[PDB]
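In what follows, a structure is listed as C-alpha coordinates, so that the remarks can point back to it.
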Amino acid sequence: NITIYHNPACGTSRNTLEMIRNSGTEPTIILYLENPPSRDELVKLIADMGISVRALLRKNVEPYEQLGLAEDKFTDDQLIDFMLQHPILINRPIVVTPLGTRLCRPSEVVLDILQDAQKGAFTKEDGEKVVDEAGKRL
Ligand SMILES: [Cs+]
Ligand SMILES: [Cs+]
Ligand SMILES: [Cs+]
(Lines of atoms letter the chains of each structure in order from A and count residues from 1; the text may use other names and numbers.)
(Lines give C-alpha, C1' and ligand atoms only; values in the text may rest on other atoms or scores of the structure.)
(Ligands and ions follow the chains in the order given, each with its own letter.)
Protein backbone atom coordinates (compact mmCIF):
# COMPACT_ATOMS: atom_id res chain seq x y z
CA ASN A 1 0.00 0.00 0.00
CA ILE A 2 2.53 2.72 1.00
CA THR A 3 6.30 2.62 0.58
CA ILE A 4 8.83 5.17 1.79
CA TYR A 5 12.46 5.31 0.68
CA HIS A 6 13.68 6.55 4.04
CA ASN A 7 16.89 8.04 5.60
CA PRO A 8 16.55 8.01 9.37
CA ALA A 9 19.29 10.63 9.54
CA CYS A 10 17.25 13.27 7.67
CA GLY A 11 14.64 15.34 9.48
CA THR A 12 12.61 15.74 6.27
CA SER A 13 12.46 11.94 6.02
CA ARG A 14 11.53 11.52 9.70
CA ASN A 15 8.76 14.13 9.45
CA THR A 16 7.38 12.45 6.28
CA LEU A 17 7.35 9.03 7.92
CA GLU A 18 5.47 10.44 10.96
CA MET A 19 2.89 12.13 8.68
CA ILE A 20 2.29 8.79 6.93
CA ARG A 21 1.75 7.15 10.30
CA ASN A 22 -0.56 9.99 11.36
CA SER A 23 -2.82 9.09 8.41
CA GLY A 24 -3.23 5.64 10.00
CA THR A 25 -0.94 3.46 7.95
CA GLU A 26 2.42 1.86 8.68
CA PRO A 27 4.39 1.99 5.42
CA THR A 28 6.90 -0.39 4.00
CA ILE A 29 10.20 1.25 4.84
CA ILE A 30 13.10 0.85 2.43
CA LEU A 31 16.46 2.08 3.67
CA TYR A 32 17.56 3.06 0.18
CA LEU A 33 21.19 3.68 1.18
CA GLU A 34 21.50 -0.03 1.86
CA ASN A 35 18.78 -1.36 -0.48
CA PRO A 36 18.56 1.02 -3.45
CA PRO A 37 15.95 0.59 -6.13
CA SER A 38 16.87 -1.31 -9.25
CA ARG A 39 17.46 0.72 -12.41
CA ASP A 40 14.03 -0.09 -13.78
CA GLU A 41 12.39 0.87 -10.48
CA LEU A 42 14.36 4.12 -10.23
CA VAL A 43 13.37 5.04 -13.81
CA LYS A 44 9.73 4.38 -12.94
CA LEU A 45 9.92 6.37 -9.71
CA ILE A 46 11.31 9.38 -11.55
CA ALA A 47 8.64 9.16 -14.24
CA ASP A 48 5.90 8.97 -11.67
CA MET A 49 7.33 11.83 -9.60
CA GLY A 50 7.11 14.12 -12.61
CA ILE A 51 10.49 15.72 -11.93
CA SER A 52 13.77 15.69 -13.82
CA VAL A 53 16.56 13.29 -13.11
CA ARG A 54 18.79 16.12 -12.00
CA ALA A 55 16.08 17.40 -9.67
CA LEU A 56 16.36 14.11 -7.77
CA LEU A 57 20.09 14.47 -7.27
CA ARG A 58 21.23 15.36 -3.71
CA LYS A 59 23.85 18.01 -3.74
CA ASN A 60 26.38 18.44 -0.95
CA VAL A 61 27.34 14.77 -0.67
CA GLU A 62 30.73 13.28 -1.44
CA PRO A 63 29.99 11.67 -4.85
CA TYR A 64 28.21 14.81 -6.07
CA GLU A 65 31.21 16.92 -5.19
CA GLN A 66 33.97 14.54 -6.38
CA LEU A 67 32.26 13.47 -9.61
CA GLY A 68 31.69 17.15 -10.51
CA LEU A 69 27.94 16.66 -10.95
CA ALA A 70 27.24 20.37 -10.52
CA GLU A 71 28.49 20.81 -14.06
CA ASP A 72 26.06 20.40 -16.99
CA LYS A 73 28.05 17.63 -18.61
CA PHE A 74 25.88 14.59 -17.87
CA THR A 75 22.97 12.97 -19.63
CA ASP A 76 19.92 11.81 -17.67
CA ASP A 77 21.03 8.16 -18.00
CA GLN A 78 24.59 8.98 -16.83
CA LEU A 79 23.00 10.58 -13.73
CA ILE A 80 20.72 7.62 -13.17
CA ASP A 81 23.65 5.22 -13.25
CA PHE A 82 25.55 7.44 -10.78
CA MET A 83 22.53 7.27 -8.45
CA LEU A 84 22.50 3.46 -8.65
CA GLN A 85 26.24 3.24 -8.00
CA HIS A 86 26.15 5.88 -5.20
CA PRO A 87 22.71 5.79 -3.59
CA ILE A 88 23.41 8.74 -1.28
CA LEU A 89 22.89 10.79 -4.48
CA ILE A 90 19.16 9.90 -4.47
CA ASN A 91 17.33 12.68 -2.62
CA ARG A 92 14.87 11.73 0.02
CA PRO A 93 12.29 10.74 1.01
CA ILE A 94 10.47 9.21 -1.98
CA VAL A 95 6.95 8.02 -1.11
CA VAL A 96 4.74 5.73 -3.16
CA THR A 97 1.02 5.36 -2.43
CA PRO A 98 -1.93 4.18 -4.55
CA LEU A 99 -2.50 7.89 -5.51
CA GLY A 100 1.03 8.56 -6.79
CA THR A 101 4.70 9.06 -6.10
CA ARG A 102 6.42 12.16 -4.73
CA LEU A 103 9.79 13.42 -3.65
CA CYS A 104 8.45 14.73 -0.35
CA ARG A 105 10.64 17.82 -0.05
CA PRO A 106 9.30 19.59 1.96
CA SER A 107 7.81 16.76 3.99
CA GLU A 108 4.22 18.04 3.84
CA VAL A 109 4.17 17.29 0.12
CA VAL A 110 3.21 13.78 1.26
CA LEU A 111 -0.25 15.06 2.18
CA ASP A 112 -0.99 15.18 -1.52
CA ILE A 113 -0.68 11.40 -1.95
CA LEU A 114 -2.01 10.12 1.39
CA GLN A 115 -5.49 8.76 0.81
CA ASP A 116 -6.69 9.21 4.38
CA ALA A 117 -6.68 12.54 6.25
CA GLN A 118 -4.35 13.21 9.13
CA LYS A 119 -5.95 11.81 12.24
CA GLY A 120 -5.21 14.90 14.34
CA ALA A 121 -2.87 17.84 14.35
CA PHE A 122 0.64 17.43 13.07
CA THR A 123 3.69 19.45 14.16
CA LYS A 124 7.12 18.81 12.66
CA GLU A 125 9.94 17.76 14.95
CA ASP A 126 11.31 21.30 15.00
CA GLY A 127 7.91 22.73 16.10
CA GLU A 128 6.65 23.94 12.72
CA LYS A 129 2.89 23.43 12.68
CA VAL A 130 1.61 21.63 9.59
CA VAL A 131 -2.03 20.73 10.19
CA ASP A 132 -4.18 21.84 13.06
CA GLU A 133 -6.61 19.58 14.95
CA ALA A 134 -9.41 20.49 12.58
CA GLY A 135 -7.27 19.30 9.63
CA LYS A 136 -6.46 22.67 8.05
CA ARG A 137 -3.03 23.22 6.61
CA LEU A 138 -1.21 26.11 8.18
CS1 LIG B 1 15.90 -3.35 -5.11
CS1 LIG C 1 -4.90 13.72 -0.55
CS1 LIG D 1 14.53 21.89 9.90
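Here Swiss-Prot sets the residue numbers for chain A, with the shown residues being 3-140 in order.
So how was this one determined? The header says X-ray crystallography, 1.3 Å.
Backbone N, Cα and C define each Cβ position, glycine as well.
Per Swiss-Prot, the feature active site, nucleophile maps to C12; the stated evidence is experimental evidence. According to DSSP, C12 (active site, nucleophile) sits in a coil region rather than a helix or strand.
Long-range Cβ contacts of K61 (mutagenesis position) within its own chain (separation 6+, distance under 8 Å): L71, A72. One mutagenesis experiment catalogued in Swiss-Prot, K61 to A, E or R, is accompanied by this note: Mutant retains arsenate resistance.
Long-range Cβ contacts of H88 (mutagenesis position) within its own chain (separation 6+, distance under 8 Å): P65, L69. Among the sequence features in Swiss-Prot, the mutagenesis site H88 to R, S, V or W is noted as follows: No change in reductase activity. Mutant retains arsenate resistance.
Here the residue is the original one, but Swiss-Prot notes a mutagenesis experiment at this spot, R94 to A, E or Y: Loss of reductase activity. Mutant is sensitive to arsenate. Secondary structure from DSSP puts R94 (mutagenesis position) in coil.
One mutagenesis experiment catalogued in Swiss-Prot, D128 to A, is accompanied by this note: 4-fold decrease in catalytic efficiency with arsenate. Mutant is relatively resistant to arsenate, but is more sensitive at higher concentrations. Counting only same-chain residues six or more apart in sequence, the Cβ atoms lying under 8 angstroms from the Cβ of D128 (mutagenesis position) belong to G13. For the recorded site, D128 (mutagenesis position), the DSSP three-state label reads coil.
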Measure from the Cβ of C12 (active site, nucleophile) and count the other Cβ atoms within 10 Å, all protein chains considered.
16
Same-chain residues at least 6 apart in sequence whose Cβ lies under 8 Å from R94 (mutagenesis position):
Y7, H8, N9, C12, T14, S15, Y34, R60, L105, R107
